[PDB]
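The block underneath contains the structure these notes are about, expressed in structure tokens.
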Amino acid sequence: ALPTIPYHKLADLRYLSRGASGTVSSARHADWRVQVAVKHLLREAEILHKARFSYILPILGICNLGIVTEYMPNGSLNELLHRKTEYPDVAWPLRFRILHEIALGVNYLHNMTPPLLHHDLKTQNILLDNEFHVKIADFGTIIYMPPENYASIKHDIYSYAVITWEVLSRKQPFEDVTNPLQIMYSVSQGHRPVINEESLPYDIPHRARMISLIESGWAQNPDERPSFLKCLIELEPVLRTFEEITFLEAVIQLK
Amino acid sequence: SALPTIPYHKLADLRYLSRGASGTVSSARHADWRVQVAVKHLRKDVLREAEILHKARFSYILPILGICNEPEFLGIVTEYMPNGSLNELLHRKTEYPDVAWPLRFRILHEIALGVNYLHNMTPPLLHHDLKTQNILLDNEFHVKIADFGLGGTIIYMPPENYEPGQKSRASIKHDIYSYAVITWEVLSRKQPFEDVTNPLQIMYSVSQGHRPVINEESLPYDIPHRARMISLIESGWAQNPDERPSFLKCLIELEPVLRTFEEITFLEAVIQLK
Ligand SMILES: CS(=O)(=O)c1cccc(Nc2nccc(-c3sc(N4CCOCC4)nc3-c3cccc(NS(=O)(=O)c4c(F)cccc4F)c3)n2)c1
Ligand SMILES: CS(=O)(=O)c1cccc(Nc2nccc(-c3sc(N4CCOCC4)nc3-c3cccc(NS(=O)(=O)c4c(F)cccc4F)c3)n2)c1
């Protein structure tokens, strides 16, 4: 049973971001005494109360039309990666925890009955909680879209491989390509964000393995791309090489 | 709004945590989800209780991840809280010599935010067994309330519940009494009614009017906002249920005390435990 929130309970309302999916605004719940987020514009809402896991954005209720969720104080992964002035240093332990937690969230979705596929994964909708843990949300840009999409369980892995490339480089994929149709043409032809020392330096922990994960993930042939299970099996040994305190020290470095 | 069914064999690396009245608690890993979980080993009565608790969608309430519906055993699968309970933080002074005031106040504010949410549900969800053993701590030491009262300690029980019935079990002012004892225990790192040898003796002292010692040895003068804290404690552990405040009035009181602490001080407090 999904609770019903009356619009008058959502005080201090302030727009966060717009979008085709709906307009998103922050607000403070008068009775709960916490910040929430509301998305203006019912059957799919219950389908998203079934999508309940540690790395999926938690839905708190329904406005009778808006969807109330938790407020992610640290915005999106896009901001963290590309606001190099606010964040000049983003340590590897945290970048690897983000990548691990994205794969966990997507894997849970794919493991539902029926398998729920996101099909719109992008750094913009990889949200960050107060401790910089990932919450997947938002079930214009094409840099994350597989070429065959210009209905497939191999869509999200393509998006994931691009996001991984971006997390590890802090570069905008197809940086020098202004026209999105020119990106779409280079991708249809099997060209991908560049892998070299300028984009992906040698100082990256487990560099070779990450490269092979990225390259297999963004493969032209959908069937040659891994499942999130194979991809999580590859990631588990990498994450084990980081001591718990290094993630905490990585976050404190951002504050 | 569906609660998934988890096949017991999908749970790898099972390891015993604690045996309690409610059942046995173990830490496992879901082979499909690739995450550690906690499984509480305890049919139609249980699936209804699980859905009642499944309604609680709040940051400071322990999330239920699924039910283990085996013909042999019946289990509840929740998120695994890696830092155990508030009790271990408070009393394992060897493992945790220093527990900074910002973390202590963050814990109390989240306990109060958790309970208030439950009391605000329709119909209200009353805990009625709040104790420091069932306030669990996540990886970043944020609170998750667990072990709802559908051989344990009496030290958080209001005197009027001692001989229970219709009024005591439907009482709103039970949870706030337990909160005042937790608050007192949090600021002191002292076992309430430590000196008293018998839990039965504790029961007499309380029913008469005695409470754990609000002095200098227990509560130092260095305690931030010592005044408003001692006020709140005393008000919440009042003999007259009517004289106890709501969790909302308790939050309103707490909020400015929390604004006093800079964000980074909570992070520093955690690095200090770890
Ligand atoms: C400027 S920003 O928008 O990046 C930003 C800055 C600072 C803070 C936040 N905080 C925040 N907190 C909670 C949610 C959100 C956002 S941001 C966003 N934007 C989306 C597009 O890119 C810009 C960010 N979409 C949401 C959002 C809000 C509610 C629901 C959903 N997605 S969903 O509809 O699929 C959904 C449910 F309805 C229910 C349960 C889970 C679930 F995923 C998203 N942002 C934000
Ligand atoms: C030694 S310890 O048990 O304190 C310990 C040490 C290290 C780690 C953990 N981790 C952990 N993680 C999650 C839950 C739990 C515990 S500890 C505990 N103990 C009982 C109290 O005494 C201490 C140990 N009870 C639980 C517990 C497990 C599942 C459910 C519940 N509560 S509930 O059944 O009321 C329930 C639901 F069924 C569904 C949703 C919410 C909900 F609360 C509790 N422990 C633990």
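In chain A, numbers come from Swiss-Prot; the residues present are 9-49, 64-86, 91-165, 188-198, 206-310, in order.
Even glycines carry a Cβ here, placed using N, Cα and C.
The annotation active site, proton acceptor is assigned in Swiss-Prot to A:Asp146 on the grounds of experimental evidence. Counted within 10 Å of its Cβ, the other Cβ atoms near A:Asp146 (mutagenesis position) come to 16, all protein chains included.
Among the features that Swiss-Prot reports, ATP binding site is placed at A:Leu24, A:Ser25, A:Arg26, A:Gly27, A:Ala28, A:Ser29, A:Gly30, A:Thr31, A:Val32, A:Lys47. Other Cβ atoms within 10 Å of the Cβ of A:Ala28 (ATP binding site) number 5 in total over all chains.
For A:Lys47 (mutagenesis position), the number of other Cβ atoms no farther than 10 Å from its own Cβ, over all displayed protein chains, is 22. As a published mutagenesis entry, A:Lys47 to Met appears in Swiss-Prot alongside the note: Abolishes protein-kinase activity. Reduces FAS-mediated apoptosis.
As a published mutagenesis entry, A:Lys47 to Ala appears in Swiss-Prot alongside the note: Abolishes protein-kinase activity without preventing ability to activate NF-kappa-B downstream of NOD2.
Within the same chain, residues at least six positions away from A:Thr95 (mutagenesis position) with a Cβ under 8 Å of its Cβ are A:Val44, A:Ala45, A:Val46, A:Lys47, A:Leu79, A:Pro80, A:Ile81, A:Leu82, A:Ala163. Quoting Swiss-Prot on the mutagenesis of A:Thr95 to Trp: Abolished ability to activate NF-kappa-B downstream of NOD2.
Mutagenesis annotation in Swiss-Prot: A:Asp146 to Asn, described as Abolishes protein-kinase activity without preventing ability to activate NF-kappa-B downstream of NOD2; the structure shown retains the original residue. In three-state terms derived from DSSP, A:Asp146 (mutagenesis position) belongs to neither a helical nor a strand segment and is classed as coil.
Swiss-Prot documents A:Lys209 to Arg as a published mutagenesis change and attaches the note Decreased polyubiquitination. In the three-state DSSP reading, A:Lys209 (mutagenesis position) counts as coil. Within its own chain, A:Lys209 (mutagenesis position) has A:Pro194, A:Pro277, A:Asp278, A:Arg280 as residues 6 or more apart in sequence whose C-beta sits under 8 angstroms from its own.
Checking the recorded positions A:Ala28, A:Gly30, A:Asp146, A:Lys209 against chain B with a Cβ-Cβ cut-off under 8 Å leaves no residue at all. Of the listed binding-site residues, namely A:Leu24, A:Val32, the sparsest CB environment within 10 A is found at A:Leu24. In the three-state DSSP reading, A:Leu24 (ATP binding site) counts as strand.
Ligand 1 lies within reach of A:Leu24, A:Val32 from the recorded positions A:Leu24, A:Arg26, A:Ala28, A:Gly30, A:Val32, A:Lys209, judged by a C-beta closer than 6 angstroms to any of its atoms. With 4 residues not built between them, A:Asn86 and A:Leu91 place their Cα atoms 5 angstrom from each other. The Cα of A:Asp146 (mutagenesis position) lies closest to that of A:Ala28, out of the binding-site residues A:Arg26, A:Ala28, A:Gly30. In this structure, A:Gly30 (ATP binding site) belongs to neither helix nor strand by DSSP; it is coil.
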